[PDB]
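K.L.:
For reference, the structure I am asking about is given below.
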Amino acid sequence: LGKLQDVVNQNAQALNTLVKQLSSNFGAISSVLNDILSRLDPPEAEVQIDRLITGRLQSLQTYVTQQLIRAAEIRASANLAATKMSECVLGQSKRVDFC
Amino acid sequence: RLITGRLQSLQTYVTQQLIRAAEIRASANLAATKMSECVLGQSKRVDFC
Amino acid sequence: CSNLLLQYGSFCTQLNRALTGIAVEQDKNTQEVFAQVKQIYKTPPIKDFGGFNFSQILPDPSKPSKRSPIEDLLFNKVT
Amino acid sequence: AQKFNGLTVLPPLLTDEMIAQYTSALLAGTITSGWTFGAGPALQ
Amino acid sequence: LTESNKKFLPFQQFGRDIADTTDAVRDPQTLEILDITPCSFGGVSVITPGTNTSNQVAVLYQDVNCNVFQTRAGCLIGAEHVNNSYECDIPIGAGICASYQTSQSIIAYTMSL
Amino acid sequence: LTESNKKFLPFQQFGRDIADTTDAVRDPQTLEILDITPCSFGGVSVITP
Amino acid sequence: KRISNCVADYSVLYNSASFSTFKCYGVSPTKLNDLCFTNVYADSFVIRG
Amino acid sequence: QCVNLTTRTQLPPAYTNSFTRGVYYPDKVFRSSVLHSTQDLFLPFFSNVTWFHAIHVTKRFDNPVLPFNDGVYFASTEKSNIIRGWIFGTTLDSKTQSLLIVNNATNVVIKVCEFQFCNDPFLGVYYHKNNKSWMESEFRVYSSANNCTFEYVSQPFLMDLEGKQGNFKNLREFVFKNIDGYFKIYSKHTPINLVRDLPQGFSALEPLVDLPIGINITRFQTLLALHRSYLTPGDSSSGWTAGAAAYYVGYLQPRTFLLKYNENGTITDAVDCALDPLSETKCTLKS
Ligand SMILES: *[C@@H]1O[C@H](CO)[C@@H](O[C@@H]2O[C@H](CO)[C@@H](O)[C@H](O)[C@H]2NC(C)=O)[C@H](O)[C@H]1NC(C)=O
Ligand SMILES: *[C@@H]1O[C@H](CO)[C@@H](O)[C@H](O)[C@H]1NC(C)=O
Ligand SMILES: *[C@@H]1O[C@H](CO)[C@@H](O)[C@H](O)[C@H]1NC(C)=O
Ligand SMILES: *[C@@H]1O[C@H](CO)[C@@H](O)[C@H](O)[C@H]1NC(C)=O
Ligand SMILES: *[C@@H]1O[C@H](CO)[C@@H](O)[C@H](O)[C@H]1NC(C)=O
Ligand SMILES: *[C@@H]1O[C@H](CO)[C@@H](O)[C@H](O)[C@H]1NC(C)=O
Ligand SMILES: *[C@@H]1O[C@H](CO)[C@@H](O)[C@H](O)[C@H]1NC(C)=O
Ligand SMILES: *[C@@H]1O[C@H](CO)[C@@H](O)[C@H](O)[C@H]1NC(C)=O
C-alpha cells in the first residue's frame, strides 16, 4: 500500500529530523545547552544560548509549517473519502469513472 | 549572518512553492474529475461542465 | 533557557495552537468519514443472500477482534 | 535564463507530443465510442 | 568563454542579463566580446532495478552534456539504448524511461502510451 | 533505571536507540545493564461541564 | 619514580601516623585528591635531621 | 645490539585485493537494529594493496620501514606464531619516543621509549639439543635505551615457538590509529582454512587496550622471528629459516561507512558511500 505508507513514513522521518536538529550547534560551540553553562559563565554564554534558541525556533517553525501542509492535504483527502463514502457506499453514484 | 539570510530566503521560497503545489494539486484533481465525468461520459451535474 | 523564552512566548503560543488545531482536525476527519449513520446495524444471522458470499468482508466470530479477514490482512500489511 | 545560479529546471516526464497523443486518443475514443471506452472496451 | 554574436558600445566593459548576472565581458586584449556560462549543472541520479532482481546500476547526469547514451534529460551511462518501445516502469524524464530486460541488462527506451 | 534484558558486549559503556538517544548505560558497579526512560511525559488537561 | 596510567588515593598516604614531618605547598592538603593533574614525579633520597 | 645482514636474492612484493575487510567499532556505545553512519578512518573495500611474504622455500625476508599514515590495517594469517610484534617511531635514532609493542613468550610488553633502533631488528629462536623445544635466545631489538615514561604489561599471552611449513589455521587482524595522540588497538582472532585470497566474510574488530600516550608518529615497521635449527649453520648471514607466514599492510582513508547493527549489538555489514553508485544509493537512503 503506497498511500497509507507515505503518511506514516513522512511523519516518522519528520520526527527523526526534529530529533536530529538538537544534535547541531547552529554555529555555536556546543550542541547541548548544559555544556556551555557548565564550562562558561551565563553572562558570557548568553549569545550562544540565544543562537541555540533561534535555531530551535527555526526548526520548530519549519516542522509546524510542514505539518500544517500535510494536515491540509489530509483534510482534502478526507473530504474526498467522505464524499466517496456518501456517494458510492451509501447509494449508487451516476458519476462515471468516480467510483 | 549570510548563511542565516540565505536560509531564510530559501525557506520562504520553499514554503511558497509548497503552497503553490498544493493549489496545483487541487486544480489537477478538479481537472481529473472533469476529464472523468464530462469527457469520459455525460455528467448529470448541472452547471458543472 | 526559560528566561530568554519570554521574548518568544507568542511564537510558542502560535505553535501550540497550530498543533492543537491539527490534532482536532485529524480527530474530526474520522467523524466525517465513518460516522455517516447514527444507528449501528447488526448483520443478520442468515447468510443466504441468494448465493453472494460475504464472509470475507463481514466480521467473523471465530476471533475476538471485530475486524474482517480482509481488514486483518490489511492491518498486518502496513506498519 | 534562470539556471546560472544552481536553480536547475527539471524537464517533465511527459513531453508535449505525448500529451497531444493522449488528447487525440481521448478525442478519437469520444467520437467513435462515446462513453463505452471510458467504462470498458470500446464499442463502435 | 564562447564566441558571442552581439557587439557592445565602445565604452562598456561588462554585460548582464535579465536575471542580472554578469555573463558577457569584453576581452581587453583584442576588444573581443566573450560570453560566460557556468559548467556545473544539476546533480547525479542512479537507476536501480531493485533488490533480488539485479546488482548493476545506471548513473544519470541531470543537465550535463557528455554504454553511453545522450538522452534529452542529460547523460545516461550504464544503460544501452534500444529503438523499440515497451511500457516503462522507472521514469527518467523527457519521455524516455529505463528498465531491466533481456543475458539481461538495463536498457532505456521511449515509453509506450 | 529499569532492569533490561539485553546483554552488552564487554567493551561498551553507553547505548543508544533508533532515534539516537542515550537510553541504556551500563552501571559499573557489578556490570548491570540499566535502561533510561524519562519520568515526565505530556501535560495536564481539564474537563469542564 | 614516574606515576603514569594509574589510580591512586592519597588518604592511605596520610593515616599512617608515622611521619615525623609533612609539608605540602601549592595546594591545600585536604583538597588535592579531587583535583586532577597529568603526571606525578617522585624522588627518593636520604638526608640528615 | 644488532648485526648486519648479507645481500641475497629476494622476491619483489606483490599486490592483492581486500574483500570486505578492515571494519572496526568506531566508538564504545551500544547500537541495536539501527543503521548508523559515521565519519572515521576505515579501509576502503575492493582496493589493490601490497602483500609481504615470510616463507623460506627462496630466503624471503623483507622488513621495509613503511610510512605510518593516519591509521593502518595489519592482517596476518598466522599459523605457528612466527610474527612477534611491531615497532614505531619517526627517525629511530634515540631522538623521539619510539614505540615497541612486542609479544614475548611470557607476557606482552608495551613500552614507548627512545631505543637505539638498529637497521633490522629481529627475534632469534634457537633449537636446543638436549631439549626438544624451541626457545628464544637472540633478543636483538635495540642497542640501548635512555629514558621513557610509559610501560604496560597486561595479562600473560601464551604462544607456540615451533614453526612449521603447513597450511594456516588462524587469521589475525590489527588496526593501529592515532587521533589527538591517542593510540588505538583493534584486533580479533578469526579461524580460517586458507593460504591466500582472504574470504569475503565479515568480522568486526573490538578494541583491546587504549593507550593515552599523546606523542608523534609517522613511520612503522614489523618484527619477525626466524629459527636456528641443526640444518642451518646458525649464523645470521645467509643460512636461516622463517617458517611460513604472510602479513598484509593497508592504509586507512577517511570515508563514511554505513554500519549494520543487529539485535545482539555487533556489526554485520559496512556498505560504503564513495566506492560504488549502488553503495552510495544504499547509504543515502539509510537502508
Ligand atoms: C465463502 O468464502 C470462504 C473463503 O474464505 C469459504 O471458506 C473456505 O471454505 C473452504 C471449503 O470448505 C475451506 O476449505 C476453506 O478453509 C475456507 N476458508 C476460510 C478462510 O474459512 C466459505 O466456505 C465460503 N462460503 C460460502 C457460503 O460460499
Ligand atoms: C555536447 O558536446 C559535444 C562536443 O563537445 C557537441 O558536439 C554537442 O553538440 C553537445 N551537445 C549539445 C546538446 O550541445
Ligand atoms: C532502430 O530501428 C530504426 C529503423 O530504421 C533504425 O533507424 C535505428 O538505427 C535502430 N536503432 C538501433 C539502436 O538499432
Ligand atoms: C591495482 O588495482 C587495479 C584495480 O583494482 C588492478 O587492476 C591492478 O591489477 C592492481 N595492481 C596490481 C599490481 O595488481
Ligand atoms: C619478555 O618480557 C617479559 C616481561 O614482560 C619476560 O618475562 C620475558 O622473559 C621476556 N622474554 C625474553 C626472551 O627475555
Ligand atoms: C629524556 O632525555 C632526553 C635527553 O636526551 C630529553 O630530551 C627528554 O625530554 C627526556 N624525556 C623525559 C620524559 O624527560
Ligand atoms: C610531528 O611531526 C610533524 C611532521 O611529521 C611535525 O610538523 C610536528 O611538529 C611534530 N610534532 C611533534 C610534537 O614532534
Ligand atoms: C544475540 O542475542 C540474541 C538474544 O539473546 C540471540 O538470539 C542471538 O543468537 C545472539 N547472537 C549471537 C551471535 O550470539
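Heads up, chain G uses Swiss-Prot numbers, so what you see runs 356-404.
Using the three backbone atoms N, Cα and C, a Cβ is placed for every residue, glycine included.
This is the feature table in Swiss-Prot:
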- G:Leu368 to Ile: In strain: Omicron/XBB.1.5, Omicron/EG.5.1 (VARIANT)
- G:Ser371 to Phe: In strain: Omicron/BA.2, Omicron/BA.2.12.1, Omicron/BA.2.75, Omicron/BA.4, Omicron/BA.5, Omicron/BQ.1.1, Omicron/XBB.1.5, Omicron/EG.5.1 (VARIANT)
- G:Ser371 to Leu: In strain: Omicron/BA.1 (VARIANT)
- G:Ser373 to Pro: In strain: Omicron/BA.1, Omicron/BA.2, Omicron/BA.2.12.1, Omicron/BA.2.75, Omicron/BA.4, Omicron/BA.5, Omicron/BQ.1.1, Omicron/XBB.1.5, Omicron/EG.5.1 (VARIANT)
- G:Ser375 to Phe: In strain: Omicron/BA.1, Omicron/BA.2, Omicron/BA.2.12.1, Omicron/BA.2.75, Omicron/BA.4, Omicron/BA.5, Omicron/BQ.1.1, Omicron/XBB.1.5, Omicron/EG.5.1 (VARIANT)
- G:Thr376 to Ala: In strain: Omicron/BA.2, Omicron/BA.2.12.1, Omicron/BA.4, Omicron/BA.5, Omicron/BQ.1.1, Omicron/XBB.1.5, Omicron/EG.5.1 (VARIANT)
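Quick one: how deep are these features, and who are their neighbours?
P.N.:
Of all the Cβ atoms in the protein chains shown, 11 others lie within 10 Å of the Cβ of G:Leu368 (variant position).
Residue density at G:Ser371 (variant position): 7 other Cβ atoms are found within 10 A of its Cβ, drawing on all protein chains shown.
Classification of G:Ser371 (variant position) by DSSP places it in coil, neither helical nor stranded.
Packing around G:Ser373 (variant position) is summarised by its Cβ count: 5 other Cβ atoms lie within 10 angstroms of its Cβ, all protein chains included.
Note: G:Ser375 (variant position) has no non-local neighbours, i.e. no same-chain residues 6+ apart with C-beta under 8 A of its own C-beta.
Listed in sequence order, there are no same-chain residues at least 6 apart in sequence whose CB falls under 8 Å from the CB of G:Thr376 (variant position).
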K.L.:
According to DSSP, does G:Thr376 (variant position) fall in a helix, a strand, or coil?
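P.N.:
In three-state terms, G:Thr376 (variant position) counts as coil.
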